[PDB]
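Here the structure is laid out as structure tokens; the discussion comes afterwards.
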Amino acid sequence: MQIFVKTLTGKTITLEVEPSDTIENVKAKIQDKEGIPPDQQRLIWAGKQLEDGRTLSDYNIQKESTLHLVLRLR
Amino acid sequence: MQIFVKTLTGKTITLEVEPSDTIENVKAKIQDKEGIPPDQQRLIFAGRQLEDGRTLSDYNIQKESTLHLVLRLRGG
């Protein structure tokens, strides 16, 4: 299925994912498409930071859902 | 000075801060007003998750700026 990942800087990308994809999986796909290291990525849904071991389905993230992405640089 | 803190779920508050306040200091103020423990807070400005030990001045966060608050809690 397709989801959207938007930064808070106005940048939007599409991703092809599966409901059973883990958040860690999704970060890997974002690295593949955009080059952003997973260690920097924090994905956000329902106002909160998602956990690497949980799946999209776990959070009721469905087709055409929009996630937020913010970056931690340290 | 005044800044705004907004969640990504439509909740907004005002906070009185100083430029020399660290992000950690800001989290303490949010806990004072909202009851949210600092470790459950993440603050965002211009797409960047802010580091706890740096200041509002370090990030060029000026009066009437908006910070985004993202929550962080195991299982949710």
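Quick reminder: no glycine exception, Cβ is built from N, Cα and C everywhere.
Under its mutagenesis entries, Swiss-Prot includes A:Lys48 to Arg with the note: No effect on HLTF-mediated polyubiquitination of PCNA. Secondary structure at A:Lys48 (mutagenesis position), as computed by DSSP, is strand.
Note on A:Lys63 (mutagenesis position): other Cβ atoms within 10 Å of its Cβ, all shown chains, come to 10. Under DSSP, A:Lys63 (mutagenesis position) is assigned to coil, being neither helix nor strand in the three-state scheme. Among the sequence features in Swiss-Prot, the mutagenesis site A:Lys63 to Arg is noted as follows: Abolishes HLTF-mediated polyubiquitination of PCNA.
In Swiss-Prot, the entry for mutagenesis A:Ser65 to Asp states: Phosphomimetic mutant that binds and activates PRKN. The structure shown retains the original residue. Of all the Cβ atoms in the protein chains shown, 16 others lie within 10 Å of the Cβ of A:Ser65 (mutagenesis position).
For the mutagenesis of A:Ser65 to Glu, Swiss-Prot gives this note: Phosphomimetic mutant that binds and activates PRKN. The structure shown keeps the original residue.
Here Swiss-Prot describes A:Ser65 to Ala as a published mutagenesis experiment; the accompanying note says: Prevents phosphorylation in case of mitophagy. Decreased localization of PRKN to mitochondria.
Under the three-state DSSP scheme, A:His68 (mutagenesis position) falls in the strand class. Long-range Cβ contacts of A:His68 (mutagenesis position) within its own chain (separation 6+, distance under 8 Å): A:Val5, A:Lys6, A:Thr7, A:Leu8, A:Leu43, A:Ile44, A:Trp45. While the structure shown retains the original residue, Swiss-Prot records the mutagenesis experiment A:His68 to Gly with this note: Loss of DTX3L-mediated polyubiquitination of histone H3 and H4.
When Cβ atoms from all protein chains are considered, those within 10 Å of A:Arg72 (mutagenesis position) total 14, not counting its own. Here the residue is the original one, but Swiss-Prot notes a mutagenesis experiment at this spot, A:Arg72 to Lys: No effect on ADP-ribosylation, when associated with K-74.
According to Swiss-Prot, the mutagenesis experiment A:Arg72 to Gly carries the annotation: No effect on ADP-ribosylation.
In the three-state DSSP scheme, A:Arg74 (mutagenesis position) falls into the coil class. In the shown protein chains, 6 other C-beta atoms lie within 10 A of the C-beta of A:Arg74 (mutagenesis position). Quoted from Swiss-Prot, the note on the mutagenesis of A:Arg74 to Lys is: No effect on ADP-ribosylation, when associated with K-72.
Swiss-Prot gives this note for the published mutagenesis A:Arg74 to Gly: No effect on ADP-ribosylation.
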Remark   = Integer Å value for the Cα distance linking A:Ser65 (mutagenesis position) with A:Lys48 (mutagenesis position) is 15
Message = I'd like the number of other C-beta atoms within 10 A of the C-beta of A:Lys48 (mutagenesis position), please.
response = 19
Note = Cα nearest A:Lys63 (mutagenesis position) among mutagenesis positions (A:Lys48, A:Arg72, A:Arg74) -> A:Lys48
